[PDB]
There are 2 protein chains.
Amino acid sequence: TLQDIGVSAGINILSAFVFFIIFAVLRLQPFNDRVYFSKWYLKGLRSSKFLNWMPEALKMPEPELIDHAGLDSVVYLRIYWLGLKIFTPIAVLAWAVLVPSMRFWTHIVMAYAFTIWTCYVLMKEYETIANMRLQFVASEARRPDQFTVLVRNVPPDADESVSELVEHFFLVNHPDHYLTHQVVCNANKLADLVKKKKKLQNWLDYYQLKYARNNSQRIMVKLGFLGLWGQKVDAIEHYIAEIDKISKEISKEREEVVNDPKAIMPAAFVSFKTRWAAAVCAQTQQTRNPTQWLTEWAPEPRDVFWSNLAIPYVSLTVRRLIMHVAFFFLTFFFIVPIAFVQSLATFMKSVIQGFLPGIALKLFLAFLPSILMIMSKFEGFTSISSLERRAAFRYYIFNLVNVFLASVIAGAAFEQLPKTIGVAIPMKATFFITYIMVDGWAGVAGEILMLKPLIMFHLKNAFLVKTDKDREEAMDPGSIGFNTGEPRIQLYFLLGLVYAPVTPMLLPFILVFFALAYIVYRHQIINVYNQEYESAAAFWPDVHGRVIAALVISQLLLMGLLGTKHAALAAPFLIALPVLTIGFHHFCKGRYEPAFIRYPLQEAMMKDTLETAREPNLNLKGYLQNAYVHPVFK
Amino acid sequence: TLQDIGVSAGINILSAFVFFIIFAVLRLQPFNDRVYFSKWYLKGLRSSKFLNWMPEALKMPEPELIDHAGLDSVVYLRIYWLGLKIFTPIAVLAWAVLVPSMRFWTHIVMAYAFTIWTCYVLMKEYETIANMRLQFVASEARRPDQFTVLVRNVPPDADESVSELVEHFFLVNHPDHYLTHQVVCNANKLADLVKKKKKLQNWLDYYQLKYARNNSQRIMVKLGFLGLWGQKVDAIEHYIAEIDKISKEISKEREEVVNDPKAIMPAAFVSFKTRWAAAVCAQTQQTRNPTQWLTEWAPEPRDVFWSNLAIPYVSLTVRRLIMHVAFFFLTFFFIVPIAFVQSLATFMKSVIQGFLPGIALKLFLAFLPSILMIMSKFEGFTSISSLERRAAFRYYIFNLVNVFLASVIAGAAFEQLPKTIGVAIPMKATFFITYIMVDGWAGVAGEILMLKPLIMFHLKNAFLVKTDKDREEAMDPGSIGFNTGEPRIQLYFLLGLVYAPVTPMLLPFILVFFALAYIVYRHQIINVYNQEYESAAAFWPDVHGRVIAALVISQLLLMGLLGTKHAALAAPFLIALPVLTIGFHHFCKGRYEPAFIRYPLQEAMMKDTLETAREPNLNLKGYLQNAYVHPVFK
């Protein structure tokens, strides 16, 4: 159905060009400048032939982009370049070799070439990223997180307070380096009350502007049809009433939370004097139990997920298991719409009908990053970076289990209307081309439109904004979105690697997606997407591990697939290559991953010496003790 | 062939009782007191109804035995108690249940009981051993190894010496804690010359005593028949001649080795002031490369294998791979005598012929611990403890691959004169009972005889000893022999676990071996077996891992075996139990193994504080700098 694929591709590229044209015409509008150029505002640099933004994105080379946006953004961007570097020679060599038992050994040696090239590119990129992280960490400005270690699960005491326990323990075991400490408070109730107050005040301003527009009183209890059994006829005095009562509530909650000993949760942020001391404390076991006096690198003040610091350490494992069970239920139940989509993958009616499954499946996977974020937040991780990484890992597992495996299994089952997977895989190339089309080129073209925050900005200005100076807060496009971004390229890696040595017709589409997404996300990191959390590109070990796992999966699927030719005898090679790949991954880990997982003491001391030399009048105690308190207690 | 088994057992127990009687009669001899009671001499406590040594061994409880012999010896002894604790309820329950598809589920639940009980006993013992190690480390006397860290693979410099590099680096990165350093020298040639001189002087004393006994001149060149093409008619002036020439050789070698810069190998022993500082340095990455400035806990001065400190770090991986290949060749080639023994496992001729395979196989496995020690020494490990542990691991791999697996495979092949392993395994119970008999009860009974060092002592006294005060050096029975000891119990664990849920007739023999070896080795640790190296029972993680692996092997073999009943449908349980065992092993690791692999800073500082309080006048620099030089340079 190459003609059907061509029709779908033409429709999608036309849609992408229309998206680009609409983006261009909106970009020239003076009143949506703050949404299409949200950065330079949070950075404070701006105030207020037709597709030149594409070549514009290619300026401002890597160091300037780093210091402009963040090493996290730059490395996540380089993921796309990694994809291109891997798959361009795959595309050329595989396409030329398979498209105009000798072909058997041809496939075998071809797969060896695939794996060797992928491993080499991964190794080179991994080394480069390690160098970039080390240099950036050495050159980073002073942050309170480089001095502070997070102490968890402090053992209880009968008559001794947590703060005194922490101070005494660290004064005994880290003399002439311990500076101060801060104990975490269980202020979840007060934070929730503050959020509720903010929402109620927003509603009050909404109805005040509604009254200004038209003098009328509305008696709907927050839903109109099946809301609360009341009226609140004017609702303005109503909102004034409960905002006042919750103001009294918040004042009270402050009164007891500032002095309730039961709110002192057994964990504390401990800050030392020198990054060397922090590195010493954060990399060594502290006491008898490996379950007491745990030490971890304390995240940035703007990074720490204050909500999850209240979970006692005893329940972390129970939450681990319950969320694993919930993930199992989700991925098992979610075969139903996958089956629906694959059935939809059953002339202007047939071609568009074959186009439909991509749209249907992508729509069914719209809210999933949010769902995964919610379950990971239910789990305790305490830092936005770790939350995003864990969500990305769970999302990649979901994609591998369902979007690929369940798709091919349901396709085989519907084709049949005991393992024929080797023949069932290849003719799903058409469905996978349709899906790569839609969730690739169309998805990115829609992404550049910034439609959701654009509509949010217009609606907020038109209905909710009552005073000025609030538009800067109104615009906040969020981070790059690692959790929703990188598992998609992981999935596309999987498709390319799996289908390359069997059906080479897939690869060019992935190449086009890589190029287009690279340019688009480069422009987006340049002009929008303020970063919430500043990691030092710490997710790269996870990315490299995922790529290795995808490579092993591709190799095993090839081994299974080549069983169609009777007595294949390819086992003594297709069982020897995957163990070689695992060994290479082990070597790459042991050779470079320490630069990501451990902090060298020599660099800690060198940075500290440079800092002391250049800033001999640093009030480090005053700088450190006042941070890590709480957002509400500020 | 239960009668044949009984005849073999009776013969072996009679042999064991004869061994015990001969041991008893020799133990009363005043002139072999130094060999049957070698300890109390290296410890300095002795000088110079019929089986009461068995109850005598049971006195002197665990703390006194610890401080008498060593925690390594006590823990290795407790391995036998671990075996008994695991396998006694296995014996009772399995024997009563299987000996007077319901039996199918009976087997399934029986295996679950087996695994659960074994895991529980392993967990309890693992906790107890962790507590013992922690308390003993906290209570140990002062040793130079607790202050010193071994720095390997120092990067080369153009015009800067290794000693100055080490001193400068540590004065920059560990201020107010670095005390002194010692660089390792490449004195292998000089040590070899000293050993050659010792051997030649021994030969000279031999021939001097021979001349004293009988005035004659012997013209054999060290072999008589096909030796060197010479005479050395008297050989006494001959030996004087070359001992003099090699004395000049050794003097010269000292002259150039003391001042040759090329002998300064890039590694150094660095000693700090406080055990806290040593723990900080020995547990953290030091610099950019994870392949430079490596830090490891420096072994004891009497432990360090000075020969292997001369291997440059670049060739360690090459040696790893070449020795893995050599191990593969050894284990693959060594099927030949295993096939011979299994063929020997084909009435006083038939019964003794069926007894023969145990003797033949045990004899063929006599020199193997020595061979494995030689190959591990060819590998670079630098410490006797690590050498013994690595040799034990390789020996356990050998046993699993050959003595069990190749035995059953060759037995199936010879019975046939495509996987019938499930039926081939059980009737090898007779061969395994014969082998457990021989290399168990007979082996231990022979072990108590101390025959080899006894004969060595008599021969040395009669032929080599020329003066007195050398008998104390003449007696040296060596360590407990962890490398040759513990993989044997590992193999017996494997047999018991594998054969218990299929053929319960094996277990009582293993129980008897456990009891007898426990008593015998307890007596031997009490009275003989000085310890070469004082580890803090650091091999227990290895032992526990080996037991877990054996348990998984038993479970998988059961799963394969139960396939004889058509459509067994036991997979949804026998694939779920092994993953549960792996998960339990992971939990046990993460919960206790840190006490063995990492040194808590709190304990380091507590020990240091106690030491400073009790000994305020410690010349630590003088104590530390003079150690770790070399045995020859003393």
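Numbers in chain A track Swiss-Prot; the residues on display, in order, are 3-50, 71-122, 156-401, 420-490, 502-718.
Placement of Cβ uses the backbone N, Cα and C atoms for every residue, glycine included.
Listed in Swiss-Prot:
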MUTAGEN   A:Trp75 to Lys  Abolished activation in response to poke without affecting activation in response to stretch
MUTAGEN   A:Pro77 to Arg  Does not affect activation in response to poke or stretch
MUTAGEN   A:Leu80 to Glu  Abolished activation in response to poke without affecting activation in response to stretch
MUTAGEN   A:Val335 to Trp  Abolished homodimerization, leading to formation of a monomer
MUTAGEN   A:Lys435 to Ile  Abolished activation in response to poke; when associated with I-536
MUTAGEN   A:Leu438 to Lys  Converts the channel into a constitutively active phospholipid scramblase
MUTAGEN   A:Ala439 to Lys  Converts the channel into an osmolarity-sensing phospholipid scramblase
MUTAGEN   A:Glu531 to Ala  Decreases the stretch-activated single-channel conductance by 1.6-fold
MUTAGEN   A:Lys536 to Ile  Abolished activation in response to poke; when associated with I-435
Top Cα neighbour of A:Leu80 (mutagenesis position) in the set of mutagenesis positions A:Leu438, A:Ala439, A:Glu531, A:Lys536: A:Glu531
Express as a whole number of angstrom the distance that separates the Cα of A:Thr401 and the Cα of A:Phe420 across the 18-residue gap. 14
Measuring Cα to Cα, tell me the gap between A:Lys536 (mutagenesis position) and A:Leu438 (mutagenesis position) in whole angstrom. 17
Have a look at the mutagenesis positions (A:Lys435, A:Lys536) and report the one with the fewest Cβ neighbours inside 10 Å. A:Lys536
Quick one: among the mutagenesis positions A:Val335, A:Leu438, which has the most Cβ atoms sitting within 10 Å of its own Cβ? A:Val335
Students should find that the mutagenesis positions A:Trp75, A:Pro77, A:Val335, A:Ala439, A:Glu531 with a Cβ under 8 Å from chain B are A:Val335
Please name which of the mutagenesis positions listed here, A:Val335, A:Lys435, A:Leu438, A:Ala439, A:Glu531, is nearest in space to A:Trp75 (mutagenesis position), Cα against Cα. A:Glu531
In three-state DSSP terms, A:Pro77 (mutagenesis position) is classed as helix
Find the shortest Cα-Cα separation between A:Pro77 (mutagenesis position) and the mutagenesis positions A:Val335, A:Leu438, A:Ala439, A:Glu531, and name the residue that gives it. A:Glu531
I'd like the Cβ neighbour count for A:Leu80 (mutagenesis position), meaning other Cβ atoms within 10 Å of its Cβ, all protein chains included. 12
Before the 33 missing residues sits A:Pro122, after them A:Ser156; how far apart are their C-alpha atoms, in Å? 18
If one measures from the C-alpha of A:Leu438 (mutagenesis position) to the C-alpha of A:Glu531 (mutagenesis position), what distance in angstrom results, rounded to a whole number? 15
With every protein chain in view, what's the tally of Cβ atoms within 10 Å of the Cβ of A:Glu531 (mutagenesis position), excluding that atom itself? 16
Would you mind checking how many other C-beta atoms are within 10 angstroms of the C-beta on A:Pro77 (mutagenesis position)? 9
Flanks of unmodelled region: A:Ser50 and A:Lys71, 20 residues missing; rounded Cα separation in Å is 24
For A:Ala439 (mutagenesis position) and A:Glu531 (mutagenesis position), determine the Cα separation and express it in whole Å. 13
One would quote the Cα-Cα distance in Å spanning the 11-residue unmodelled segment from A:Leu490 to A:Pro502, in whole numbers, as 15
Among all protein chains shown, how many Cβ atoms are found within 10 Å of the Cβ of A:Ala439 (mutagenesis position), not counting that one? 8
Let me know how many other Cβ atoms fall within 10 Å of the Cβ of A:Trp75 (mutagenesis position). 18
